[PDB]
Amino acid sequence: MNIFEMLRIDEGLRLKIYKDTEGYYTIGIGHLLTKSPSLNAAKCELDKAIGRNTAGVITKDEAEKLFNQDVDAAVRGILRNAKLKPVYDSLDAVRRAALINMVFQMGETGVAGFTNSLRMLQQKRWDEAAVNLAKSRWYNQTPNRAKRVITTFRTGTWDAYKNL
Ligand SMILES: *SCC1=CC(C)(C)N(O)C1(C)C
């Protein structure tokens, strides 16, 4: 397994616009289109992002293209972030995937704010890290997703995903 497969599990795949748990227009594999409440504005963001008049519908290949752009942006966001980079360097492969997952879902700045969790992760205090990670709006907004990611940070294995 790898970051792409991991995220594909967590985000799913939608070919039409839907709203995320924040009520924001999204499409494909967790691609946020805009925070605007206007569906029309969201449809235009989609056309802009895809490069054609989509009438609000994309193909699987288009979804995957947005996905590749998004994972790339998440990884670059971590590598250029003073708080995230050092931690990412210290992590093993599987745990690095969990970090990329968090950034993909809530952004570089939002994850960089998990100050205590990041400290515990850099110190390989996995049990403590897991507990600190749950002290967050994230743990409550998307519980099952946050649990899979947290459990991954604790075990350093793909077990939370392979079961599925
Ligand atoms: S849907 C029309 C539209 C609006 C804006 C975001 C300015 N565009 O890029 C297009 C041409 C998609």
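Counting begins at 1 with the first residue displayed.
Keep in mind that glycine also has a Cβ here, set from the backbone N, Cα and C atoms.
According to Swiss-Prot:
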MUTAGEN   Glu11 to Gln  Complete loss of activity
MUTAGEN   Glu11 to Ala, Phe, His, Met or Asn  Complete loss of enzymatic activity
MUTAGEN   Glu11 to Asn  Loss of 84% of enzymatic activity
ACT_SITE  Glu11  active site, proton donor/acceptor
MUTAGEN   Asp20 to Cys  Nearly no effet on specific enzymatic activity
MUTAGEN   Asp20 to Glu or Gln  Loss of 99% of enzymatic activity
ACT_SITE  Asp20  active site, proton donor/acceptor
MUTAGEN   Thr26 to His  Facilitates transglycosylation more effectively than hydrolysis; covalently bound substrate
MUTAGEN   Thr26 to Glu  Complete loss of activity at neutral pH; covalently bound substrate
MUTAGEN   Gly30 to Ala  Almost complete loss of enzymatic activity
MUTAGEN   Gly30 to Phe  Almost complete loss of enzymatic activity. The enzyme is destabilized by 1.5 kcal/mol
BINDING   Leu32, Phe104, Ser117, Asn132  substrate binding site
MUTAGEN   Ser117 to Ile  500-fold decrease in enzymatic activity
MUTAGEN   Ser117 to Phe  10-fold decrease in enzymatic activity
MUTAGEN   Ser117 to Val  50-fold decrease in enzymatic activity
MUTAGEN   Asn132 to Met or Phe  2-fold decrease in enzymatic activity
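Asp20 (mutagenesis position) has its Cα within 10 Å of the Cα of these recorded positions: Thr26, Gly30, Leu32, taken from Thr26, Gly30, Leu32, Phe104, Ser117, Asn132. Comparing the Cα of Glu11 (mutagenesis position) with the Cα of every entry in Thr26, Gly30, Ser117, these being the mutagenesis positions, the smallest distance points to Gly30. Neighbour counts of Cβ atoms within 10 Å were compared for the mutagenesis positions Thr26, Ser117, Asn132, and the top value is held by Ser117. Between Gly30 (mutagenesis position) and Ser117 (mutagenesis position), the C-alpha separation comes to 24 Å. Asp20 (mutagenesis position) falls within neither a helix nor a strand when secondary structure is assigned with DSSP, and so counts as coil. In this structure, the C-alpha atom of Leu32 (substrate binding site) lies 4 angstrom from that of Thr26 (mutagenesis position). Nearest by CA distance to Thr26 (mutagenesis position), out of the recorded positions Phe104, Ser117, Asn132, is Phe104.
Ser117 (mutagenesis position) is 17 Å away from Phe104 (substrate binding site) when you measure Cα to Cα. The maximum pairwise C-alpha distance among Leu32, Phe104, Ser117, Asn132, the residues recorded as binding substrate, is 27 Å. Reported as a whole number, the C-alpha separation between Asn132 (mutagenesis position) and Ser117 (mutagenesis position) equals 5 Å. Using a 10 Å Cβ-Cβ cutoff, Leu32 (substrate binding site) registers 16 neighbours. Cβ neighbour density within 10 Å is lowest for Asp20 among the mutagenesis positions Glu11, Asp20.
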